[PDB]
Amino acid sequence: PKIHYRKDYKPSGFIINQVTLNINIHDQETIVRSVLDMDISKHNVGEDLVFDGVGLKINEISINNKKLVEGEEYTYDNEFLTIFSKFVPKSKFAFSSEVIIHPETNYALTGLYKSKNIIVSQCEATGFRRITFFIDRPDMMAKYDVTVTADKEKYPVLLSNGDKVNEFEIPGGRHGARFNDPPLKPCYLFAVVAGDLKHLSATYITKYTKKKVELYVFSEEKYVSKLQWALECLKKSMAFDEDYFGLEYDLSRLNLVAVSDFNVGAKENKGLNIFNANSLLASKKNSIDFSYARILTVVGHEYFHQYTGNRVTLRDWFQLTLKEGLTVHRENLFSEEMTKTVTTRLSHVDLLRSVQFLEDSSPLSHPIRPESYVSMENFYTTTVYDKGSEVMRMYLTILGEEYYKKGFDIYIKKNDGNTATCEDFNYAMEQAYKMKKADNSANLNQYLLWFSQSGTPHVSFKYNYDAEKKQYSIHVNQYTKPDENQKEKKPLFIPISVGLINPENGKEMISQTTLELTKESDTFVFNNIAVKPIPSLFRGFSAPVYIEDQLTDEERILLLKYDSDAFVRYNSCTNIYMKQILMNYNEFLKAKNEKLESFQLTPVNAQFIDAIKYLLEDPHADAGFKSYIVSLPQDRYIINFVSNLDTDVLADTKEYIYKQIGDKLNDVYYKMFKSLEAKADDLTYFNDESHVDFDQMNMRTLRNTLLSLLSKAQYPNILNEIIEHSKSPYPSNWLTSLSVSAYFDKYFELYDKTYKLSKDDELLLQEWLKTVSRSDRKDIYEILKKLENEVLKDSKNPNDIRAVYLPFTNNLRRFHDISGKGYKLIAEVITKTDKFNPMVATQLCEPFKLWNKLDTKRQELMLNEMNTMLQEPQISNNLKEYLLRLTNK
Ligand SMILES: [Zn+2]
């Protein structure tokens, strides 16, 4: 396997000025003809002309309209096409080729492939080489003239980049359309779509130039009634970029297309965004609440690529976080503004500190700008995306809105029409940093370590208050554990948004303050502090770090009740849970190790339980925030604090803590579940797809959370509420009734009931599979066998496979069964999936990422399965590289 290194970048010895494409789609084959108007660059040294071309069947290749001969003039090994330099011209020449590809049998969903009855392309990152020969790297900018022909009955809608400049009939029931896209673009932003698409349409008028923009959202005819919310989110996205960043859409038309078979959430192209159907289609009747925030984020995300991608593209794929981290950052600002709920930011932190922190402490650890790769498809990670977003968000925290918007404008103006790197963005932010501090000697050179240094920093605190002096001191210390990427970790530029809370009245004591920690340790002193405060640290989660607040549970409860910042209250509650979890874990662990006939467990803090009741009973507190405080931290967040985790002991720990709190608050849980029904399940706007109330959906989340707690506790006659819940029109409700019925004899009755409600909608049935998959059933393995034989079958749809297996992998007690049956199960699924889709096979390895953090017996079980999968003779490069790095080989 060839390893690409970031330090080895050098420009190409060739230039591609113009691409002229003819894509002829037939029933059993697709013929691709391409003429490349090329030239010799100033970096040429007379080397061989080597194109990328994977899986192409050559009919002929030429240079200046003279056919080349295989063996003597060129070689092709199904991966690289090598034209020997003695046959390569020294001036402007034309390279042409005709290849045959087969999207009908392209089940890897990369390049050009068929999804149901729609043919679409996925060229990010190295997918264009699967369509035709090219120097498939982002710094090769070219102009595109693309013609597409197909059977008119099967593919009446033809879409590609640029303007549709010609439509013509073809003998034999065929037709063609030609698209010219004059602006230079990299090949990964090439896109083509063909199918019997139906659409919703709207006209958007830009803010400053008053230009009319046509908006189109496409799907198959069956699901055309699920396009309305996506259209609304597109309008919201365009208005937000205009209002926040002052950026207008550059083109006259924008297309969104939903496809059923897709490896990820979506992929941007210039003017034509292609989506996984589950991230674009929704209706109140056929979608759970989660889809509405998901479509909003994903539609906004792909739109926020348009302006920046139209001017500043990536120089190489090591800069992936420059376009991905920044776009997720803009995506999160957008959703925070649109939802107007504190749980939007909380949900982003919750995923980062669980999924991303696990990855950053695993053998897969990498910085947001890696130093090397052999398969680019394996570095579209939560580190590059979500930690990258947090690093881009810290620029805004450090600079504030005004100077951040200025640094953003500098970045575009300085690099417009060219490729850029992470250093280019840091330079533009540095120029804004010098302007804010009013000191042209200031710099952000230390900030570059956020791009180069792996691992999660640890930030610890000590305090001192001199009552006589009214002087308060915060001693801060930072540290990053050494790993395989750096033996010596350097201190980072860590912004710490802090407040000081008066414990006597809950009032703020200082104005907005962001501490700038740039050393291994520092002491920040505050004068005129009238009383000893309680510190509110890392407000808004101002840095991607482990926070060790060193506060007592009494101080954390006071923050939980009275602090102004949603994250610090959420983090204080998290800290109290973790202290309880680690204590009860060790007590169960030593009782199991010493084989005790009797032992003691430390109760949950009674004042902590009283505080939760205080907040739950507050009518003016946020329902989404309430659902967070009644839920223990994620398992994947807990495992970052326990060595040799025994999953059975952790399950017993969570079980004890939940029942301790339920033993006191279940009457309050039931009262809230009943009082919340009116507003949470209000049907006033059930048939208005464009009316979305994120506050209302958070009420449903709280009801579904409390109903789960009450069902686990076997609350008296709670089955009556479960049966009634089954009849709610909201899929979030009646799918919850299925999962909570797992603790009752009526489970399979609701199983069949909800299946009948889900089977006729493709996306809804996938949500039903997820609900069954995550059901806390003792017979879950037999239920999974029923899903395979009766529903899933031999489906190659990644949404089907992921829905059946991934939620089951989070069942702490059953997936981690000590026999290893759960590991053998997923291992068989990955190997089966790797035969037709390596990218989805790698995604299904997610449960193995924590393998070296479990008890010794489970480490052995997981490692044995991973070594079994590595010995498969037909293993893909993607899966092999992933498992090699994960097992430290
Ligand atoms: Zn993106």
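Using Swiss-Prot numbers, chain A covers 196-1084, in order.
How was it done? The header gives X-ray crystallography, 2.0 Å.
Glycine is no exception: its Cβ is also placed from the backbone N, Cα and C atoms.
Per Swiss-Prot, the feature active site, proton acceptor maps to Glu497. For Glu497 (active site, proton acceptor), other Cβ atoms within 10 Å of its Cβ number 26. In the three-state DSSP reading, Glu497 (active site, proton acceptor) counts as helix.
Swiss-Prot lists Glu319, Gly460, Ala461, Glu463 with the feature peptide binding site. There are 16 other CB atoms within 10 A of the CB of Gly460 (peptide binding site), with all protein chains counted.
Taking Cβ-Cβ distances under 8 Å and a sequence separation of 6 or more, the neighbours of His500 (Zn(2+) binding site) in its chain are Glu463, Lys518, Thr522. Feature annotation from Swiss-Prot assigns Zn(2+) binding site to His496, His500, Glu519.
Under its mutagenesis annotations, Swiss-Prot gives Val459 to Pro the following note: Severely affects substrate specificity. No effect on Zn(2+) binding. All protein chains considered, the CB of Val459 (mutagenesis position) has 18 other CB atoms within 10 Å. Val459 (mutagenesis position) falls outside any helix or strand according to DSSP and counts as coil.
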Inset, instruction - Looking only at C-alpha atoms, tell me how far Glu519 (Zn(2+) binding site) is from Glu497 (active site, proton acceptor), rounded to the nearest Å. - result: 10
Inset, instruction - For the recorded Zn(2+) site, enumerate neighbouring residues of the same chain (Cβ within 8 Å of the Cβ centroid of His496, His500, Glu519, site residues themselves excluded), in sequence order. - result: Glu463, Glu497, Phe499, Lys518, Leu521, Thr522, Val523, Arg525, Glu526
Inset, instruction - Identify which of the binding-site residues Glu319, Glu463, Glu519 has its Cβ surrounded by the largest number of other Cβ atoms within 10 Å, counting every protein chain shown. - result: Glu319
Legend entry - Top Cα neighbour of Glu497 (active site, proton acceptor) in the set of recorded positions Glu319, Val459, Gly460, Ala461: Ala461
Inset, instruction - Using DSSP reduced to three states, classify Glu519 (Zn(2+) binding site) as helix, strand or coil. - result: helix
Inset, instruction - Anything from the recorded positions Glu319, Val459, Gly460, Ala461, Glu497, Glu519 with its Cβ under 6 A from ligand 1? List those in sequence order. - result: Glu519
Legend entry - 8 Å Cβ shell about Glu319, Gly460, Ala461, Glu463 centroid, peptide site members excluded: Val459, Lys462, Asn468, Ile469, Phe470, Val493, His496, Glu497
Legend entry - In the chain carrying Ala461 (peptide binding site), residues 6 or more apart in sequence that have Cβ under 8 angstroms from it: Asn468, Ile469, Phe470, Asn471, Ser474, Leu475, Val493, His496, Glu497
Inset, instruction - Write down the Cα-Cα distance for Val459 (mutagenesis position) and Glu319 (peptide binding site), rounded and given in Å. - result: 11
